[PDB]
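Q: For reference, the structure I am asking about is given below.
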Amino acid sequence: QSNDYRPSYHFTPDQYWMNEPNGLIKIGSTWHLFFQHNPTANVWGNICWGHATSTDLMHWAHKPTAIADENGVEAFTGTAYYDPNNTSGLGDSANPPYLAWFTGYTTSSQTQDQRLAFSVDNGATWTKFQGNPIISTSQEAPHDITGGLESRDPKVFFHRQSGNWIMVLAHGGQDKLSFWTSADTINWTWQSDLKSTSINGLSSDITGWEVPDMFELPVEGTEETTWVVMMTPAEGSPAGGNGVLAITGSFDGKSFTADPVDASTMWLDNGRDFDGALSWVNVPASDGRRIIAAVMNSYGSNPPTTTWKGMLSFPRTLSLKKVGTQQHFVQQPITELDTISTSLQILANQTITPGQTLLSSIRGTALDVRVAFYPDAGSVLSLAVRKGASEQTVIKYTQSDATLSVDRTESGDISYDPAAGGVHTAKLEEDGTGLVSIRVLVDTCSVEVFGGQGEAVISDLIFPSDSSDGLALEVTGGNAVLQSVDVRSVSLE
Ligand SMILES: OC[C@H]1O[C@](O)(CO)[C@@H](O)[C@@H]1O
Ligand SMILES: OC[C@H]1O[C@](O)(CO)[C@@H](O)[C@@H]1O
Ligand code: NA
């Protein structure tokens, strides 16, 4: 579109198609990113693990395929982990191995089995374990009523309290995860299933369970932690379709016991385009952040981009914290973003009234714009981004029903898919000072909108013309006092 809508500060594959991230892991001062890669760049192409690395979660260096599809077996999604005691015996004492478990998909028969790869050069190159699969369709069949066509996406981590490796497997339309234990990463034993029917407050509409992750989260600050399982069900999300949700509970090394869930707080995004989220494991304690990323493309091959398809979301932290008196999952872009952005316009304590249009001089397609404001009762604040002649993507805050909305009815090209337009909403309240906060990462073909402390998030693809690079900040039905507005441009350099 002049430039194939390439994002200028989000990850996209150097060429061809990406789906969800895989094997997210920090090794030394390097963040590793793998992802489902389709180099054939049509719907029938074989999937492998693509690979990129960075020191800052932003400047990515593309690497060759890490786990190839081979011998009729495609390398479907999975996760990674460090084996410092060489419990796998795949490394040695001098360098314990880094490990990746992935689903092997036999294209012709459609079977799904679990496989292992290992790296002894700190994640540079990966070798498939000679004993693969480590979990055969035979082992899966007593737990998979398709007999091993629906067992995938292994999340694996070492459980200190119990001294075992833990594998969490998803089962698609059987609407459950299974928990398996191992001492050596290779020989697994089923322990339990976590089934939709067992989770109080989880709707029947939430089906097609994929992409589990599992970790402990500090539960606010309060010296206590909790176990989190995060997954991407194929149905049931706020914007409809696939979506990312998270559930707290306890874990004893064999089975997960979920807390009651609340539909109003379980989903990690209310837009269309944030799906297959994983977190970076092995993050040193001095950092201590839970950082997640997902693919933004809910439209398969439809996005009007040619040399690439699929983009990674901008990495964001995930935390549990009280907003009012409700505990929420809360997300914010990583603070590293502040190192690559520059203010183009800053407002402090500025009153906006119906009829004015602020931010009219700004031109950019890569922006990170904060607004914090005290709206009048019954006022509607609107921030139009990627604005041109007949194009705009409008973020509104409606005070009267406390709703953050993202409206793509006029974004640009919304003809590529029936779900490309419309309006997405999320609940967002004033804080106790009356202050509403909103932050929008704008890039060539996306918006990621955070409300409040990050209790509300809407991530969506958009395809405006390149010349649609204005902003317009307006208010109707009332005034607002803009405590701050910081419009920053973003550049990788
Ligand atoms: O396993 C790779 C992931 O992509 C999917 O096709 C989701 O549609 C499944 O394969 C899995 O969730
Ligand atoms: O949307 C489906 C996604 O998966 C791919 O086949 C790559 O693995 C791409 O077409 C696309 O971005
Ligand atoms: Na989605």
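Here Swiss-Prot sets the residue numbers for chain A, with the shown residues being 24-516 in order.
Note: Cβ is positioned from N, Cα and C throughout, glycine not excepted.
For reference, Swiss-Prot lists these features for the protein:
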type	residues	note
MUTAGEN	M41 to A	Decreases catalytic activity
BINDING	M41, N42, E43, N61, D176, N320	substrate binding site
MUTAGEN	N42 to G	Strongly decreases catalytic activity
MUTAGEN	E43 to D	Strongly decreases catalytic activity
ACT_SITE	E43	active site
MUTAGEN	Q59 to A	Impairs catalytic activity
MUTAGEN	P62 to G	Impairs catalytic activity
MUTAGEN	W67 to A	Impairs catalytic activity
MUTAGEN	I70 to A	Decreases catalytic activity
MUTAGEN	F99 to A	Strongly decreases catalytic activity
MUTAGEN	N265 to A	Decreases catalytic activity
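Map the listed features onto the structure and describe their local environment.
A: Residue density at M41 (mutagenesis position): 20 other Cβ atoms are found within 10 A of its Cβ, drawing on all protein chains shown.
According to DSSP, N61 (substrate binding site) is assigned to a strand segment.
The secondary structure of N42 (mutagenesis position), as reduced to three states from DSSP, is extended strand. For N42 (mutagenesis position), applying a Cβ distance below 8 Å and a minimum sequence separation of six or more within one chain yields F58, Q59, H60, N61, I70, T100, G299, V318, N320, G333.
There are 23 other Cβ atoms within 10 Å of the Cβ belonging to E43 (mutagenesis position).
Taking Cβ-Cβ distances under 8 Å and a sequence separation of 6 or more, the neighbours of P62 (mutagenesis position) in its chain are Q38, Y39, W40, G68, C71, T88.
Cβ environment of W67 (mutagenesis position): no same-chain residue six or more positions apart lies under 8 Å away. In three-state terms derived from DSSP, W67 (mutagenesis position) belongs to neither a helical nor a strand segment and is classed as coil.
There are 24 other Cβ atoms within 10 Å of the Cβ belonging to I70 (mutagenesis position).
In the three-state DSSP reading, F99 (mutagenesis position) counts as strand. Counted within 10 Å of its Cβ, the other Cβ atoms near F99 (mutagenesis position) come to 25, all protein chains included.
In the three-state DSSP reading, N265 (mutagenesis position) counts as coil. A sphere of 10 angstroms centred on the C-beta of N265 (mutagenesis position) encloses 20 other C-beta atoms.
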Q: Out of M41, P62, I70, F99, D176, which recorded positions have CB atoms lying under 6 Å from ligand 1?
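A: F99, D176, in sequence order.
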Q: Identify, in sequence order, the residues in the chain of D176 (substrate binding site) that are 6 or more apart from it along the sequence and have a CB within less than 8 Å of its CB; answer 'none' if there are none.
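A: The list for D176 (substrate binding site) reads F99, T100, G101, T126, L192, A193, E233, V234, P235, given in order along the sequence.
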Q: May I ask for the distance between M41 (mutagenesis position) and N265 (mutagenesis position), taken between their Cα atoms and rounded to an integer number of Å?
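A: On Cα coordinates alone, these residues lie 16 Å apart.
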Q: Can you list which of the recorded positions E43, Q59, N61, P62, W67, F99 have their Cβ under 6 Å from some atom of ligand 2?
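A: Going through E43, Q59, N61, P62, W67, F99 in sequence order, those close to ligand 2 turn out to be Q59, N61.
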Q: Provide the number of Cβ atoms within 10 Å of the Cβ of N320 (substrate binding site), excluding the reference atom itself.
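A: Excluding its own Cβ, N320 (substrate binding site) sees 23 Cβ atoms within 10 Å.
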Q: Measure from each Cβ of the recorded positions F99, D176, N265 to the atoms of ligand 3 and list the residues where some distance is under 6 Å.
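A: Within range of ligand 3: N265.
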Q: By the DSSP assignment reduced to helix, strand and coil, which category contains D176 (substrate binding site)?
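A: For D176 (substrate binding site) - judged by DSSP and reduced to three states - the answer is strand.
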Q: Compute all pairwise C-alpha distances among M41, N42, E43, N61, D176, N320, the residues listed as binding substrate, and give the largest one in whole angstrom.
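A: Output for substrate binders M41, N42, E43, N61, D176, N320: max Cα distance 19 Å.
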